[PDB]
Amino acid sequence: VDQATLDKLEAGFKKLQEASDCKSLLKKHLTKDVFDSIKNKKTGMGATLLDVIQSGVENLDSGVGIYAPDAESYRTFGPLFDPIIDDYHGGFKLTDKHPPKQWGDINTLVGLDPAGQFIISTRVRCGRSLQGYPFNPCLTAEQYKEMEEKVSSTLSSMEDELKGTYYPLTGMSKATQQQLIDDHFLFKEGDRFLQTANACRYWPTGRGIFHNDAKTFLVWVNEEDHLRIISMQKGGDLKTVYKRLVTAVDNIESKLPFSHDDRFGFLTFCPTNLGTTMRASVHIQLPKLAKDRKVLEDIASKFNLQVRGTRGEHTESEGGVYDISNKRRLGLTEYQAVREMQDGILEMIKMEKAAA
Ligand SMILES: Nc1ncnc2c1ncn2[C@@H]1O[C@H](COP(=O)(O)OP(=O)(O)O)[C@@H](O)[C@H]1O
Ligand SMILES: NC(=[NH2+])NCCC[C@H](N)C(=O)O
Ligand SMILES: [Mg+2]
């Protein structure tokens, strides 16, 4: 590694040490030993530790703070990734390997809120990376364009419920983009954590969204991951939402080669998204449990759930609507991940009904 990058690394390490109230997993796990062990390393694509940690150095409010510029980085900088992955995912040892893909028995999934008084909408997403393309910080503009063509052409073959249209972000009207984001379908533009990871270069080239006309099946192209594959609808019918996601992911996988790792399962740009890559969520109102929000977050954590705002992570709740989802994605099957959301949300609703 070049001196300028080493210099920047020493200054970032210092900045993290000095930030007394920073609570990122980067600060917690980047010890002097770990840092010295990997700061002179570089991947075959030229990714350095600075590329890995810069977002967490610049955004001290990060919860995690690191990303992988390429797949190799997960091992080149293993002494930092491994403890962070073990911490975030609630246990994932050096000797552990993510299990084979296993959607489970869908008929064991239920309707999460039959009377309809708490849950607004239910969503399940996965992420996938295309074999032969590195993650965002290592992509060229031309590669973004190649990937967009490949994914949009593949999605032109979706049929029946999943048939839909690709809408590139380049050329999309501001009004349409804002409506799709306000309606919770399209990814936000301008995320500071992704920007400082150099994940948004050449924006909006190569970025876009595919969706069926009802907007119950969507695919994001070239946001944080090469693909995010999404099923969602109003209400609490997790069984329906999940079955549509399964159908779509199995069909897309038969067509496009995605990166999968013996230890980490499906590869993604952030270590929180490895393994199953799955985030199953509800938009839910729980006014009594959320009155003291520390009670909401504490309750959620005991069910291995995460609370996000209405417009996603790093946002506030609006009108009492919280996004609550499984936090863990690696070291448990797809079935186990969606069941952590189902089981936890059914109990939070029971607790809300029982609360004073
Ligand atoms: N259950 C849900 N219902 C409706 N919209 C949802 C739901 N869960 C998440 N969203 C939306 O998903 C978008 C992405 O939020 P984000 O927190 O970045 O999640 P991810 O990237 O994991 O999909 C936002 O527009 C957010 O409002
Ligand atoms: N979209 C994500 N990968 N979210 C989890 C990480 C987000 C951000 N890098 C942080 O450390 O808080
Ligand atoms: Mg996101």
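Since chain A takes its numbers from Swiss-Prot, the residues it shows come out as 2-357.
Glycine residues also receive a Cβ, built from the backbone N, Cα and C atoms like all the rest.
The feature substrate binding site is assigned by Swiss-Prot to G64, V65, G66, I67, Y68, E225, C271, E314. Summarising the annotation, Swiss-Prot assigns ATP binding site to 122-126, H185, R229, 280-284, 309-314. Sequence annotations record features per position, and here Swiss-Prot assigns domain 'Phosphagen kinase N-terminal' to 9-91 based on sequence analysis. Annotation source Swiss-Prot lists domain 'Phosphagen kinase C-terminal' at 119-356, citing sequence analysis. Among the mutagenesis entries in Swiss-Prot is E225 to A, noted as: Reduces catalytic activity by 99.9%. A mutagenesis experiment is reported in Swiss-Prot for this position, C271 to A, D, N or S, and the note states: Decreases affinity for phosphoarginine and ADP and reduces catalytic activity by 99%. Among the mutagenesis experiments that Swiss-Prot reports, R312 to G is described with the note: Reduces catalytic activity by 20%; when associated with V-314; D-315; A-317 and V-319. Listed in Swiss-Prot as a mutagenesis experiment, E314 to Q is described as follows: Reduces catalytic activity by 99.7%. Reduces catalytic activity by 99.8%; when associated with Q-225. What Swiss-Prot notes for the published mutagenesis of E314 to D is this: Reduces catalytic activity by 98.3%. Here the residue is the original one, but Swiss-Prot notes a mutagenesis experiment at this spot, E314 to V: Reduces catalytic activity by 20%; when associated with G-312; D-315; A-317 and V-319. Quoted from Swiss-Prot for the published mutagenesis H315 to D: Reduces catalytic activity by 20%; when associated with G-312; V-314; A-317 and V-319. The annotation that Swiss-Prot gives for the mutagenesis experiment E317 to A reads: Reduces catalytic activity by 20%; when associated with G-312; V-314; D-315 and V-319.
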For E225 (mutagenesis position): intrachain residues, at least 6 apart, with Cβ closer than 8 Å: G128, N137, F188, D192, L195, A200, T269, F270, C271, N274
Site of maximum Cβ density within 10 Å, from recorded positions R229, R309, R312, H315: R229
For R309 (ATP binding site), the three-state class that DSSP assigns: strand
Residue, out of the binding-site residues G64, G66, whose Cβ gathers the largest set of other Cβ atoms within 10 Å: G66
Cβ-based neighbourhood (8 Å from the centroid) of the substrate site, residues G64, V65, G66, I67, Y68, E225, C271, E314 excluded: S56, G57, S63, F194, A198, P272, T273
When distances run from the Cα of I67 (substrate binding site) to each of the recorded positions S122, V125, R229, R309, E314, the nearest one: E314
Listed binding-site residues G66, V125, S282, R309, filtered to Cα within 10 Å of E317 (mutagenesis position): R309
Sequence-distant neighbours of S122 (ATP binding site) in its chain (C-beta under 8 A, six or more apart): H185, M233, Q234, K235, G236, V283, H284
The domain 'Phosphagen kinase N-terminal' (9-91): DSSP-derived helix, strand, coil residue counts: 48 helix, 2 strand, 33 coil
Three-state secondary structure, which DSSP defines for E225 (mutagenesis position): coil
Neighbourhood of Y68 (substrate binding site) by C-beta distance under 8 A, where only residues 6 or more apart in the same chain count: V53, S56, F136, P138, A198, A200, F270, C271, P272
Contacting recorded positions, sequence order - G64, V65, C271, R312 vs ligand 2, Cβ under 6 Å: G64, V65, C271
Residue among recorded positions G64, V65, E314 with Cα closest to the Cα of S282 (ATP binding site): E314
Cβ neighbour count within 10 Å of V125 (ATP binding site): 26
Shortest C-alpha distance to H315 (mutagenesis position) - which of the binding-site residues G64, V125, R229: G64
